Structures are given as structure tokens and as C-alpha cells.
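As C-alpha cells, the structure follows; a few thoughts come after it.
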Amino acid sequence: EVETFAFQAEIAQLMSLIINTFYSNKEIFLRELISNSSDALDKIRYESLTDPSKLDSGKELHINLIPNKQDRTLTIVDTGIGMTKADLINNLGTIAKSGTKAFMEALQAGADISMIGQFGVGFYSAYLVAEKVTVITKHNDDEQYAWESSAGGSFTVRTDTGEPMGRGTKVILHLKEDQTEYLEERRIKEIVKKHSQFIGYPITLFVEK
Ligand SMILES: COc1ccc2c(n1)C(C)(C)NC2=O
Ligand SMILES: COc1ccc2c(n1)C(C)(C)NC2=O
């Protein structure tokens, strides 16, 4: 059973701006997704201080970067707090509305797309490099879900029947045909070192076979 939802008009507008604007410095998408993963990890770690049982779904706090050339995907996996169904449909988008308006105003005043994370809507930079984004997520208080959007104004949510993740979030970037440099080990290594070198969780860059 697949549910289809419309983005808020303001978020659709943000996504079209990201897709349509000419802007060569696309690599910052990775910093933004890793930053989100670090925030999610910080959150479950803080909650576990007063309720250790929140780590019964997995003690390890880490980020994995997994390229796959056959599928032309780059996956950013974390074992952070995860997202509930309400997070996926409502909560994050509610919070994103104000960040989007501020980001739009900053751009008109001379900011650039690389500053998107300073407004709390860095996730949508994924559409600098991906034609489709799939998000698999599992929060301790909810079931495992799959969210997906190719932009165009809509997204879907369904219960996920794939491999159980335990707890956390996988962001699967279905890369655009001209963005496959982000599958290469040396390129990902370079970007992590430049923009994410002090993240307080181990980042493991998987190798392809
Ligand atoms: C990467 O997984 C998550 C899970 C929950 C949350 C987030 N990311 C952000 C976007 C940092 N805000 C949340 O509430
Ligand atoms: C997976 O990490 C995130 C971060 C921010 C956001 C999202 N996911 C969705 C739920 C797609 N909407 C957001 O604003």
C-alpha cells in the first residue's frame, strides 16, 4: 500500500530552485547529508543517557557511505534516531517551511546554494545530484518506512518490507547520469576530508567490488 502526498508549495518551490539553478559546486550535498546524520546520532545518544534501553535497537553510532555503480546509487546510512511516519509526512516539512523562506530571502540578497544548511533545509541539496531520493528509516517508536520522491511536487510513503535496519536512516541517492563522479572512492574521500573531517562519529566509506 503506497500513499502519495503533495509537498507544500514552498518546498516544491525550493526543490525546483535546486534542480533548475545553474550552480557548479554540487559536492556540498554530501556535507549536508552527513551533517543531518550527525544530528540524528547526537539525538539518540542524548536520549540514551537517561534511557539506555533506547539502544536496544543497536548500540553502534556510525555513518556508512555506500556507492553502487550497478544501481548508480550513493547511500548515506546512519544509526541515528530515525524518523517516525509523522516525521516523514508532516513534522520535518513543517520545520522546513520557515527555513525555506529564510533561505530564499538570503539567496535574493546574495547568498549561494552552498549556504543551504545554515537554514536547516540541507536535505534538499540531495537534488543537486540525484534524480530520485529514497529514504528508508526506522524510529524506536514506529515501523520501518520508505519515503521516495523524484520531485515534481509529490512524494510517497509506504511501509518497508526490505531488510530490517534496527534503527536509523538510509538516504539512497539515485544519481543523475552526469553525476557519477560521486560513486568514485577518491572523489568521496576528497569531499569528506574537505567538508566533514571533524564529524564525531566514524564514517566508513565502503568500496565497490
Ligand atoms: C538523518 O536522520 C534524521 C532523523 C531525524 C532528524 C534528522 N535527520 C534531521 C533532518 C537532522 N532532523 C530530525 O529531526
Ligand atoms: C532523511 O533526512 C531528512 C532530512 C530532512 C527531511 C527529510 N528527511 C524529509 C522527511 C524527506 N523531509 C525533510 O525536510
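Here chain A follows Swiss-Prot for its numbers: 16-224, in order, are the residues you see.
Per deposition record, X-ray crystallography, 1.7 Å.
Backbone N, Cα and C atoms are what each Cβ position is placed from, and that goes for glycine too.
Among the mutagenesis experiments that Swiss-Prot reports, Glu47 to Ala is described with the note: Strong ATP-binding. Strong interaction with HSF1, HIF1A, ERBB2, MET, KEAP1 and RHOBTB2. No effect on interaction with TSC1. In the three-state DSSP scheme, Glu47 (mutagenesis position) falls into the helix class.
For the mutagenesis of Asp93 to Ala, Swiss-Prot gives this note: Impaired ATP-binding. Strong interaction with HIF1A, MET, KEAP1 and RHOBTB2. Loss of interaction with HSF1 and ERBB2. Los of interaction with TSC1. The structure shown keeps the original residue. Long-range Cβ proximity for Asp93 (mutagenesis position), meaning a same-chain Cβ under 8 A and a gap of 6 or more residues, is found for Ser52, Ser53, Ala55, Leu56, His77, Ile78, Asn79, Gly183, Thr184, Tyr216.
As a published mutagenesis entry, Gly97 to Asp appears in Swiss-Prot alongside the note: Abolishes ATPase activity. In the shown protein chains, 25 other C-beta atoms lie within 10 A of the C-beta of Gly97 (mutagenesis position).
Distance between Cα atoms for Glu47 (mutagenesis position) and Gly97 (mutagenesis position): 17 Å, as a whole number.
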